[PDB]
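Single-structure report; data block below.
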Amino acid sequence: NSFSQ
Amino acid sequence: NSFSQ
Amino acid sequence: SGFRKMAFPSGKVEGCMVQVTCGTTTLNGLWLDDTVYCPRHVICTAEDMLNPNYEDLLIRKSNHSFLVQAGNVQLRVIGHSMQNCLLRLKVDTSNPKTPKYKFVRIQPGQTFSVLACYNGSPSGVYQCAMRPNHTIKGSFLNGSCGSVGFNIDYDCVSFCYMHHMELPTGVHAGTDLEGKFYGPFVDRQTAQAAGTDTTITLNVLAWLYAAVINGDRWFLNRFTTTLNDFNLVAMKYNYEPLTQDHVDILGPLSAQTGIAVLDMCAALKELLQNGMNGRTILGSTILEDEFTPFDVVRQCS
Amino acid sequence: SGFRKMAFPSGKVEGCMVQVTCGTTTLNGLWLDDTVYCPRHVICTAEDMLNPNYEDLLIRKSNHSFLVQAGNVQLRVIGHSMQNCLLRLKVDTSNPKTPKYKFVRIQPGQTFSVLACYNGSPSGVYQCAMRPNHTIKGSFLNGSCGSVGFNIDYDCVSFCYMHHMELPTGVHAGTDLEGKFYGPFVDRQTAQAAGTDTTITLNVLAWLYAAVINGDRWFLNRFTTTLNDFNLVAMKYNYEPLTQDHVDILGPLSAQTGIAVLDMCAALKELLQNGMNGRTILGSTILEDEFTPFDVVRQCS
């Protein structure tokens, strides 16, 4: 779930 | 024929 | 002739990229006059995700905390506020190389160039579109955050995108330069999906007008259809409905090739119905929705 | 993740573009130290085509004749010689913005970025490959001549292409920066064809290694094949033969995904045999030969 990159 | 551009 | 996906020359933007670090996090940032913009999500670590309060996490941060590198050099932070999802960081210097420019919110359908950076330096530039489901298809690796989207109009740079995160689907999400996210997304780490997308019907049509103008012509047909009859089909195949404003826009392209829009639509209607029995339209074997009518104009004639 | 055709950031080159005029002809030119390079074909008018002698036409030319614009400003010509198909024009100034750089001759298969200009200013940048039949698929309108091709390696700009002409097929032809044309082409206006092309088998394979590494995996199969058995098929479908040096190159990509090259080839062999029964590999519905193994590395990991 998600991926703050 | 051709196209010198 | 020829027709390739083209990105604005990245020069003017290259000179606005800087690197930002806050603890165990490094991401890129954009430096305009004495300001530096970047995704607030810099100031979190990876338990803060789950549930961060930004107003909270930020009130315990000094400019001491913020390491700004412009190449070898470094910049002091002075002020620092927050705009929705972005930090505005005042710095001791206006950028020598700051160009004319604005901040526009692009709309789903319009396209823009992306300059992809890592550690405050750029490594690549590519053209893409602002999807109808509000995300985008980029190539983005960790540390890509801070990378910007943008157009050029004569000399002024219209800024419209800053990259914040990648989704479970492998697509990307981000925000304009006011901090307001494109789409229904937020900085947290939560159950989050790219809502099912559709195809930019205005575009595919600009794209067919390319093929023609370039000389490719096999997709056309004698028929026409009402607008309403076109949409009924377009829905089935998961395309956006075509509206009159759309039909207006295609005005000059029908006026250059001399092909009525509603005719084009008949062709497209036919193309959806039949596929291509395997054959090329301007290179592709699929229908290409990432060109604006406007980009088929810049680039064709 | 994600995977898009990416072009090197055009910044360093933007600042080397100038405009050149000689009579009723205007085309772009490239300005390195006190030098400016461009296609000799500037100094002809459109009866000179048929049969120009360049050594002849050039001996009756003064630096008076050559108008060089760098933005509003203008540059004096001092010397001027000729290298095969290019004029080397000495000028009163070395370019402030001249970067580190070299002049390499790329080989069919390798790729490069193209910065497309008109009237000595750039308007667009796109990535493409140096085709096996020696031409390229660009987007080039009249006045595009002078536009350059190039890579970046750390900080140095490897120059490898300058655009001279478009062919009857709509493809483009040009030269390295020594003046030597890529392929069997010459500055005249004669009966001239793009010899029938083939597919960059090394590349398609780098491209499959993308799909996999990105996570797409449906194309693979338990089989293997000799090298020689692979080629027999690859020829039928108009692909280049795969050699051992090729197979070496793919080394680290098989080492990252853990898939033997000769296995990949079995998959490709199968892919040629069967098509896709209509389905996506990393976005496309056709097999994509314009990625180097090396570009799948820069961009993936």
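In chain D, numbers come from Swiss-Prot; the residues present are 3241-3541, in order.
A Cβ is built for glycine as well, from the same backbone N, Cα and C atoms used for every other residue.
Straight from Swiss-Prot, the features:
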- D:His3281: active site, for 3CL-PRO activity (ACT_SITE)
- D:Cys3385: active site, for 3CL-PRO activity (ACT_SITE)
- D:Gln3429 to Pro: In strain: Isolate BJ02 (VARIANT)
- D:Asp3488 to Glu: In strain: Isolate BJ04 (VARIANT)
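Distribution of Swiss-Prot features across the structure.
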residue   : record                            : Cβ contacts under 8 Å, 6 or more apart
D:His3281 : active site, for 3CL-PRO activity : D:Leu3267, D:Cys3325, D:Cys3385, D:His3404, D:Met3405, D:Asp3427
D:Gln3429 : variant position                  : D:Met3289, D:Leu3290
D:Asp3488 : variant position                  : none
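For D:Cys3385 (active site, for 3CL-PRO activity), the number of other Cβ atoms no farther than 10 Å from its own Cβ, over all displayed protein chains, is 28.
The subset of recorded positions D:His3281, D:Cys3385, D:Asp3488 lying near chain B, with Cβ atoms under 8 Å apart, consists of D:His3281, D:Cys3385.
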